[PDB]
Amino acid sequence: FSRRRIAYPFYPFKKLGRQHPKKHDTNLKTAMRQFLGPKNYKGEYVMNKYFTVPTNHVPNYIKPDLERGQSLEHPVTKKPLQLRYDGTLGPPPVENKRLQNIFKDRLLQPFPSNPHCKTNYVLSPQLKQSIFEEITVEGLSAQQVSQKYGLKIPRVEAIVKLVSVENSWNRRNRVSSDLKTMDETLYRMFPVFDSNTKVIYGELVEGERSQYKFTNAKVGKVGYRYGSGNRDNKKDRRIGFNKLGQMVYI
Amino acid sequence: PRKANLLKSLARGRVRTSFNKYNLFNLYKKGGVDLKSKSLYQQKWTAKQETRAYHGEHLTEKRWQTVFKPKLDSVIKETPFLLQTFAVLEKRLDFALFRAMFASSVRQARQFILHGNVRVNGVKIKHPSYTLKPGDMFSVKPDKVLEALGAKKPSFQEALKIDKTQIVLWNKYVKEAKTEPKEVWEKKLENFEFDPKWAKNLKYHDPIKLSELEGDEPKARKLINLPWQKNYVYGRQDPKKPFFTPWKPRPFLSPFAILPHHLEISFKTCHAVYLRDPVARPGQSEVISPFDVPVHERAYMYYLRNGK
Amino acid sequence: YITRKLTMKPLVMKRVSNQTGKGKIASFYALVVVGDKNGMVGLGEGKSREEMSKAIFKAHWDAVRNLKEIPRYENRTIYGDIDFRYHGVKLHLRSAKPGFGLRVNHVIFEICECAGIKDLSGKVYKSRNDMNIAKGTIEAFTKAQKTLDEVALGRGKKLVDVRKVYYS
Amino acid sequence: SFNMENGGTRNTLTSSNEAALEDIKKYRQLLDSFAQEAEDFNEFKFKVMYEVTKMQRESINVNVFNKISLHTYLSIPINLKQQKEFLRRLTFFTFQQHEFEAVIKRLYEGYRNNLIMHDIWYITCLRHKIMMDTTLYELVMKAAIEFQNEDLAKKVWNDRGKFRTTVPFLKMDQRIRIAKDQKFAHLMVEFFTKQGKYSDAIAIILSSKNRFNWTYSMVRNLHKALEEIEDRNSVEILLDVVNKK
RNA sequence: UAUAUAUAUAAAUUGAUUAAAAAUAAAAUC
Ligand SMILES: [Mg+2]
Ligand SMILES: [Mg+2]
């Protein structure tokens, strides 16, 4: 039996009571407000645990089940805070032992419902520099470095390319203070990883704007075939991108 | 593509590929998808709703059907084979931007692409549907990445009023410190866990007038001398940048900060490399999704038959 | 063990009448399947006059009682094809590649989901009654299926020999 | 030791410098006398072979001392993971054939026309030893794999290459020789796999693809350890070598 | 170099008197 079910919170929350007729409020909005907490004059929600990013290389992901739906905490002391019948946030009646009892992997699990999802580790900048020096300068092949550092070859090659771009930007100082701040912030939000054919180029006399290039090919294999299927007016219309990035019909 | 409408409605409670606060709450309160007391068709429909709200909301249904690949790829724990239902979308350029944390949404990444801020191997790509091959390197203009991962720049009026309030509270603090300095210092240490000149060093600030400061931002810049924001209106250190200029991470960023496996990211340069297509492995899937394997398999059975 | 690990799913829920002289008396039949998803499954049936809740209650106990181990190949599929006739239902079920869905009739879908059969493709011929489909499904799963180890031992052969050769 | 001594009846294993010197003198006399008498170097080898063989049997019981018991005895430390005991046992209870032949050639040229005392003591201590067959070499290769000693691996595949030249190897049939060489190649592949030198393992596989039939059962370790790092190129070439069939 | 800012008043469209919502939908701002 399927029913159009308004997505009310699974946890218990303080619902509406008798309301002024002109309030025009909904329970979902109250749940929103209780999840967030008071709104600062700056527009912030400091009371929430998720307003501010972490800074100790331990990602902070939503844990509504392990929190029983209580998502408010003191911004400084970081001790839990919960709503009260008085209407002012105050200390909980009892300790929530399950917030203390977090599995090692669940700390790295982004979404509660999907256990298989996990966040990759960020390589330390020193490790990136070490890989770049080992490959570019010493000459150790990507296989050797991957075996050395427990990494995959394509990741190693991507690291080399990115460190090349980083080197160029640092040479020109194209990096800005905002970019450095974002880099340092994001780096601290994630756990840190611990260690032939015949070709003829035709003659180009002066004033020619382009050069013919002839590639050898065999009859029965070269050409556009006659009676080929026309897919343009069909859903499987083939589309590609020219090297300029222009969309073309391939 | 689909015209965005009621994407973040709390009644519907569908999680979207976004860093928004409303999306955060919708993810928070959902718990898990309810597939119980439902026929097979109803289970498939619920799985479609939940999964298709996240993976490709913009894609048209009759377009997603054509894009959908009935044959998946997989390289003791159990392999989650059917989480790869939507792995085909992970090679699209906009999805790559969103997963690289170069945008706060797939739609925002789409606008970044369509507005010419994105390059793939050094050629400006203006088409969100461009598919990334393994080893491709794609980059975004750093200003747009900083805007995506930064707080909204306040208007002049909003930040001016915020400064008004900050002056009011700073004057309050120094007043109370002057009245009762010794225990003020001791109790401040109480949180941190006597020199009477301490309160003497602190200096008042003059309340500003909105009517007189309106429309004169260079004047307002000189008129503010708070200890923390010296000579700039709040959030507008350089008012010619697209973001909160004393660069501040956007609110509610920790919940959605997943580092993808298939991409290798360089935040300092706003570059990324597409290592591979996402592949399921024993006990882990590289398709970042908020739904469990049962939901994905129900969606997969739906799309195999096209709803039959 | 029983409550936390076993999952119960109703398969059949219906009203059956026994018209007595005074009037039409209506009772509630329920057929359920309980399986731990890890190689153990059972079916249960319940009949209650006053409310279906009691029918499902007794059905749950009966399913718990008949809970039996089910042969499984790689813990994801049947060992080989099963062609089975049960009281007018013809079940043709085929093992499948890893990653293959449960591309079967719905009743078989809940049975496989409960019993941990990840991979299967099947067709139901002749009568399509859900009752008979479920009963024959469990029967063909346990009687009509033989493990490769058991087959090899009965033939006095090593698993390396009995295993199929790869051709392409 | 008890079995080698026939329960203590034979006092061979216990030694003294007195016994060493006297036996060296005796075998000096015996061998330098026999050297001239033989017609040709081949016959002198035959006499030395007969002497050493009969000497081994009189020295210690033949039955308890053989390839099989020695294999188990040397296998004890490998499973128990002590290198020193294994090498001590291997040196005390084993001799390489090519080394013996070189020693006998040296003593042949010495008598016909401390190192000489060393060679006499060597021919004397042969009573304690059994020749290194292919199986024993493969066991020492397994020891190298278990202990991850590169020097031991290099020594053993040098000694196996030398042993290929000595006549006991060439006495065997061609298929047995090729099968044992394939086994040794597989052991080398395992060693270079576990050491993490994948390129050399792929090189060994590629060089001898035609001479040896490489099956996936042999290269499963290599294929796994390559897929862990995702070397799609090396995986592809290795799998093509295996499955070209 | 402080920072869980707090107090008041005023209003507050449709439906409804709470798990009944429309609705972050509008407007406004970047
Ligand atoms: Mg309906
Ligand atoms: Mg009204």
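For chain B, we keep the numbers from Swiss-Prot: what you see runs 2-76, 88-205, 372-486, in order.
Note: Cβ is positioned from N, Cα and C throughout, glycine not excepted.
Under the heading domain 'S4 RNA-binding', Swiss-Prot lists B:103-172.
One entry in Swiss-Prot concerns the mutagenesis experiment B:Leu109 to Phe. Its note says: In MNA6-3; causes temperature-dependent loss of the 15S rRNA. Neighbour list (B:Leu109 (mutagenesis position), Cβ cut-off 8 Å, at least 6 residues apart, same chain): B:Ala115, B:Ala121, B:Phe124, B:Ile125, B:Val130, B:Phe150, B:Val152. According to its DSSP assignment, B:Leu109 (mutagenesis position) is helical.
Of all the Cβ atoms in the protein chains shown, 26 others lie within 10 Å of the Cβ of B:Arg111 (mutagenesis position). Experimental mutagenesis at this site is recorded by Swiss-Prot as B:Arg111 to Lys, annotated: In MNA6-1; causes temperature-dependent loss of the 15S rRNA.
Experimental mutagenesis at this site is recorded by Swiss-Prot as B:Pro424 to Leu, annotated: In MNA6-4; causes temperature-dependent loss of the 15S rRNA. With a cut-off of 8 Å between CB atoms and residues at least 6 apart in sequence, the same chain places B:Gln407, B:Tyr410, B:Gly413, B:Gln415 near B:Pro424 (mutagenesis position), listed in sequence order.
Looking at Swiss-Prot, you'll find the mutagenesis B:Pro438 to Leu noted as follows: In MNA6-2; causes temperature-dependent loss of the 15S rRNA. The number of other CB atoms found within 10 A of the CB of B:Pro438 (mutagenesis position), across every protein chain shown, is 23.
Screening the mutagenesis positions B:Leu109, B:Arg111, B:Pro424, B:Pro438 for a C-beta under 6 A from any atom of ligand 2 leaves none. In the three-state DSSP scheme, B:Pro424 (mutagenesis position) is classed as coil. In terms of DSSP secondary structure, the domain 'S4 RNA-binding' (B:103-172) contains 29 helix, 13 strand, 28 coil. The subset of mutagenesis positions B:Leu109, B:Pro424, B:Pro438 lying near chain A, with Cβ atoms under 8 Å apart, consists of B:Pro438. Distance between Cα atoms for B:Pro438 (mutagenesis position) and B:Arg111 (mutagenesis position): 6 Å, as a whole number.
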